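For reference, the structure discussed in these notes is given below.
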Amino acid sequence: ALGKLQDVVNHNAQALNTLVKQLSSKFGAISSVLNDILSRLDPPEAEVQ
Amino acid sequence: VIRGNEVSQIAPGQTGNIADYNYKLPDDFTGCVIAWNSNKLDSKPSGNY
């Protein structure tokens, strides 16, 4: 009966979850962690990553 | 004046003993690096120290 309101709530939470999930994506880089990229690489290639 | 193998170290972002403790280049450096052999003038048979 109350599906429409819950759906809206679900979408908002899902969107936030997806956005948070996107932090765990390498995006074509060696690692998804910025601290690891700084620790392991020099600034000319760290800038690219 | 540097070693033969150290010419790579004279670049932005390179980790070298001379790079860390002797001559440091910035990450955003613009310009040209010129390297040439100086065996004829900067070497001696007994050792040029």
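In order, the residues displayed for chain B correspond to 401-449 in Swiss-Prot numbering, which applies throughout.
Backbone N, Cα and C define each Cβ position, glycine as well.
Features of the protein shown, as given by Swiss-Prot:
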type: VARIANT; residues: B:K444 to T; note: In strain: Omicron/BQ.1.1
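In the structure as shown, the Cβ atom of B:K444 (variant position) sits within 10 Å of 7 other Cβ atoms. B:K444 (variant position) falls outside any helix or strand according to DSSP and counts as coil.
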